[PDB]
Amino acid sequence: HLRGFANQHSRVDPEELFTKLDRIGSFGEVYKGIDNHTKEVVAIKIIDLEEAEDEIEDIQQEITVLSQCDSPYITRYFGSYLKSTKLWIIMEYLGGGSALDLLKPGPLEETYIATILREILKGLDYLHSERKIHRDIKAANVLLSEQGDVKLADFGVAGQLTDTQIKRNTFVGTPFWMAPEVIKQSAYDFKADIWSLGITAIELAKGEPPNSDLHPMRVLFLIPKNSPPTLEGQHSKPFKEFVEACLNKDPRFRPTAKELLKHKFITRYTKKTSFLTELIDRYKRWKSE
Ligand SMILES: CC(C)(C)c1cc(NC(=O)c2ccc(S(=O)(=O)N3CCCC3)cc2)n[nH]1
């Protein structure tokens, strides 16, 4: 019956307040838009509540989580508008695209990789201090501004720990990146995101996560039973070590995000976030050629 759902949103016509511009591409379509009064560029996600009917609980969880976050490393939520069955969510616009998009032209140098990982770790450190678990860390959900600032995105399956619930047990995530304890529905916590981060670190170096040669349902079955993936090939030892630390089957051995920010791979290859604009420049040249 969605009692209390409409109460949380503004019931004014969003078409009167925003100008829906270019389409970009969970739950619905994203557009680069503009606030008609302040002239600020925003991202507008439009969800069809009839099409996404079975995911209403997840749509609500996303807005609740986004509203409770206040950090430069987490995509900002400006507000939401309800127009019949269409819900418009006004979000921070990140014009640099995703880390997955920036991988399309070719391989990423370790300086870029470690800088992106350091920014993801700040986001995770913030979420984990707020008792939140992202639960869907992957390069697709790592977004960049046009100045190179890195922000975590997509909180539809995010989890919240409280005193009644010290651990989560929900089977959520994208199979290749999912933690063995999440797949098994064991009581898990923040360490699930540290494993996803390790998969994402391999993804940033290879353009695809480990085990991309396997069917996703086979990877779900095998992840908890087999040895964890490793970073194979022409990569530095501190990078391979960073991946090994993240990818321990026993979550007790995975370091916290705070501990990972001091890792040799991070302190040795990181540079200013502003240097990530070189990846946006490379993408522009790549698409123009
Ligand atoms: C709603 C949320 C998720 C907060 C959002 C998304 C979001 N931005 C984008 O989704 C986005 C923006 C641009 C492109 S691009 O194709 O122009 N590009 C150029 C460099 C690499 C590719 C691709 C994606 N901002 N906010």
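Residue numbering for chain A follows Swiss-Prot; the residues present correspond to positions 3-27, 30-293, in that order.
Including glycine, each Cβ sits where the backbone N, Cα and C put it.
Per Swiss-Prot, the features are:
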ACT_SITE  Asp140  active site, proton acceptor
MUTAGEN   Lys49 to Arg  Loss of kinase activity and autophosphorylation
MUTAGEN   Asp158 to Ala  Loss of kinase activity
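Location within the structure of each feature annotated in Swiss-Prot.
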{"residue": "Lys49", "record": "mutagenesis position", "DSSP (3 states)": "strand"}
{"residue": "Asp140", "record": "active site, proton acceptor", "DSSP (3 states)": "coil"}
{"residue": "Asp158", "record": "mutagenesis position", "DSSP (3 states)": "coil"}
Taking the Cβ of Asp158 (mutagenesis position) as the reference point, list residues of the same chain whose Cβ is under 8 angstroms away and which are at least six residues distant in sequence. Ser30, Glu66, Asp140, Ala144, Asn145
Gap check, 2 unmodelled residues between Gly27 and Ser30: Cα-Cα span in Å, rounded to whole number, is 10
Around the C-beta of the residue listed as 'active site, proton acceptor', how many further C-beta atoms are within 10 angstroms, looking at every protein chain? 22
